[PDB]
Amino acid sequence: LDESX
Amino acid sequence: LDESX
Amino acid sequence: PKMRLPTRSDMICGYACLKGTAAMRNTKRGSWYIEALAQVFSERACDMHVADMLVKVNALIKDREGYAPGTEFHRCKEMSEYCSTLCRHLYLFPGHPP
Amino acid sequence: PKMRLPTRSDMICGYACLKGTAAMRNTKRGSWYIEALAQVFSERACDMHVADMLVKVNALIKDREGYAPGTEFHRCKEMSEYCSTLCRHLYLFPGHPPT
Amino acid sequence: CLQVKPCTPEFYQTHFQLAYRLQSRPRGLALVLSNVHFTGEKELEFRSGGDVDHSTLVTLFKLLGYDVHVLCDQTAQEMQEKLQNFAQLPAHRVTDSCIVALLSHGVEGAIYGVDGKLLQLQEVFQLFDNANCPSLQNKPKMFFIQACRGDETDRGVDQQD
Amino acid sequence: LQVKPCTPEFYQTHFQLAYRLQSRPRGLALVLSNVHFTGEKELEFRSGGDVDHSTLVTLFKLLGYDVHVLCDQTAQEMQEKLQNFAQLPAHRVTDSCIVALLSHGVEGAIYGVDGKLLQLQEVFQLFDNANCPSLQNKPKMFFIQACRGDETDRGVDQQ
């Protein structure tokens, strides 16, 4: 799943 | 002569 | 009267995302940017200079979109960029000499 | 679903100097950056893409030095840079097809 | 004084496949915006030689196949309005690229109008982005910015042996 | 992951207009990855950051660089160790340098695991012509995997 930095 | 922007 | 240098030069910096935005990372595949960087550099360092490889990375990032249903990240985007004070082509010439 | 685009892409921006610094302009020849840009683009747009031409501009700027004896700018330096979200080569193809 | 060497047909034939499409006539619209005479509360020095830059770019862009628009000595508000008007022009729908050159005094991330007021560069690029400028989506957009980004002068460094 | 080698012919026809780049190693590379945080807690565990780290270490080694690695460092540790790295003597005999920073961040700065910031301008300064004479005129590559704000790009429909 994509998450942010 | 050279001047700043 | 000898040739002198600016205080900073000959650098290239690749950023995973643009000013003001979030960079995207996949819990299993890692960051979109690093994943793309490794794919392009491994296959093209042999015949493409670094700034041009970063353009290929930009193309990959522009074409990807987020997968995270139920969150603000589903179908979200990001765009990478690079800034350069390089003064010549930067070829890594991998494996030469053998 | 149809692929979407990021909000900003396909741009390339050339800056005459680096963050925090002044850019130099000659009173007779104009700015160092514009002078170099025109020199390189006019001679190389025919066989070099824009980002690569901006690298040649960087090379010219890195070597230039200020001429302004008795002022704070004598022998000063500047470094141009460019930032890019381009996704392929940018050739201007001057003169093709003929006129 | 400027002369643009033309590309060969063989060059086009061996390079068009990995490049942005760039064959329209005009190649695109180009805007050259130069501020040389400043008059606001915040005093800024007359940019002597700015006239040379302006004519050099107008000529260069014309020779490269662009339809050149020009603007001189504009306030920050006028720059924002006219750059937005330029980005919104219908002609972009039938061209393949865009060029914007900004020449003036400036600070990091912003340029001065002749009134000594600032226009943030982020707002300028935004006028041409995929959201606000659909006509230029996927087309190469070039920006050239001749302006200071601070007041520190680089004294330079000697090459080390 | 495998790096295709360049051919002798490619080198001969391209080395003249490119930066000198034939030293062995090609240069030193530093991969600094911060994955575990909590200082201001808005700094969540970077799941997948381990894959990024391993991928770059392997890539840079295969590209001919001597790789240095740093994991889960505070802002102060990053500053001190980046300076130590920039001052290493090997840089005189190599032809280029690589620095990859992977962590959470804000515009112009990256977070240490302590939730404190290290300004990127301070990082680039450590490798500039004044502070790092050993790399003068040599290409210095930086790759920054970190957020530059909290805006998530929602994307726009193509017309």
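Heads up, chain E uses Swiss-Prot numbers, so what you see runs 173-333.
Using the three backbone atoms N, Cα and C, a Cβ is placed for every residue, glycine included.
The active site annotation in Swiss-Prot covers E:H277 (among others) and is backed by similarity to another entry. In sequence order, E:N207, E:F210, E:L216, E:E217, E:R219, E:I283, E:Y284, E:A319, E:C320 make up the list of same-chain residues 6 or more apart from E:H277 (active site) whose Cβ falls under 8 Å from its Cβ.
The active site feature in Swiss-Prot is assigned to E:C320 (among others). When other Cβ atoms within 10 Å of the Cβ of E:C320 (mutagenesis position) are tallied across all protein chains shown, the result is 25.
The secondary structure of E:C320 (mutagenesis position), as reduced to three states from DSSP, is coil rather than helix or strand. Quoted from Swiss-Prot for the published mutagenesis E:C320 to S: Loss of function.
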